[PDB]
Amino acid sequence: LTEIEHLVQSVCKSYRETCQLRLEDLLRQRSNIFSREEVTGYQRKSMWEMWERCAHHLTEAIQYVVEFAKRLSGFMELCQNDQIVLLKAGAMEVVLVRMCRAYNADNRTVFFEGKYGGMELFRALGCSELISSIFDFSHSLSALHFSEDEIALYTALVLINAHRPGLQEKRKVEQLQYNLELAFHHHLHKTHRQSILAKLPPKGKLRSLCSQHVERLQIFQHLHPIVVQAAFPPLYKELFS
Ligand SMILES: O=C(O)[C@@H]1CCN(c2nn(C(=O)c3c(Cl)cccc3C3CC3)c3cccc(F)c23)C[C@H]1O
């Protein structure tokens, strides 16, 4: 009715559509866990075979976030520079948050290539400090027992941030940010879930995790470059140089 309630449906639709899997499908598969036979298979793989697999799962992940951003109200009406600046900075932060859905805090596993498995599965990659942080972030986000609308509005907020450096129409972004802040506050009140606001991770934590992540990603792309069919080419030319 109040148009903010409309935006809540809009942002929840976008997220529902741009989701790879469904929460119940990820929840039921918690039983189907990789055997040591299969874990060893992964550990034994080349660093580069594992890098190719992981790189494509990540480019796929980013492509759904790019589609989610496209489906957000008034995102296209922004200038390409602002679309770049927002997406370059936040798309992977959204991927990191989205990841807590495929993470099981009981066995400390993640749903990868059809089954749930631990961080050891990634030994071949040789970046244990980073993988542990990723798994640690997802373990803290797991505690919030985030609902699907809660992840939707939060990730839309992660993306839409007027504080990003390099915005040419900061004011046009602030207007989008503030409606989403209302949408999220409103929704949280309606459902008696505002308690999560205090439990939400600090902005700096997320940006630090992401930067480390994108650095190891940029390092591997220099060594063993993968090829991706760009959903947003001016972003691709920016990230992949
Ligand atoms: O248009 C598309 O389909 C592209 C998908 C990959 N993508 C993005 N990749 N990306 C990466 O860290 C990444 C990934 Cl995931 C896989 C391989 C190599 C890299 C590093 C060289 C950058 C990023 C980080 C932060 C924000 C983003 F957008 C992207 C750009 C998009 O334009």
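To match Swiss-Prot, the residue numbers of chain A are left as they are there, and the shown ones run 267-507.
Per deposition record, X-ray crystallography, 2.9 Å.
Cβ coordinates are placed from backbone N, Cα and C, and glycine is handled just like the others.
DSSP assigns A327 (mutagenesis position) to a helix in the three-state reduction. The Cβ of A327 (mutagenesis position) lies under 8 Å from the Cβ of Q286, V361, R364, each of these being in the same chain and 6 or more residues away along the sequence. Here the residue is the original one, but Swiss-Prot notes a mutagenesis experiment at this spot, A327 to F: Completely abolishes transcriptional activity.
Just so you know, the Cβ of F378 (mutagenesis position) picks up 17 other Cβ atoms within 10 Å once every protein chain is counted. Record note (Swiss-Prot), mutagenesis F378 to Q: Completely abolishes transcriptional activity. The unchanged residue is displayed.
Proximity of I397 (mutagenesis position) to non-local residues of its own chain (separation of 6 or more, Cβ distance below 8 Å) is seen for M385, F388, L391, given in sequence order. While the structure shown retains the original residue, Swiss-Prot records the mutagenesis experiment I397 to N with this note: Nearly abolishes transcriptional activity.
Classification of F378 (mutagenesis position) by DSSP places it within a strand.
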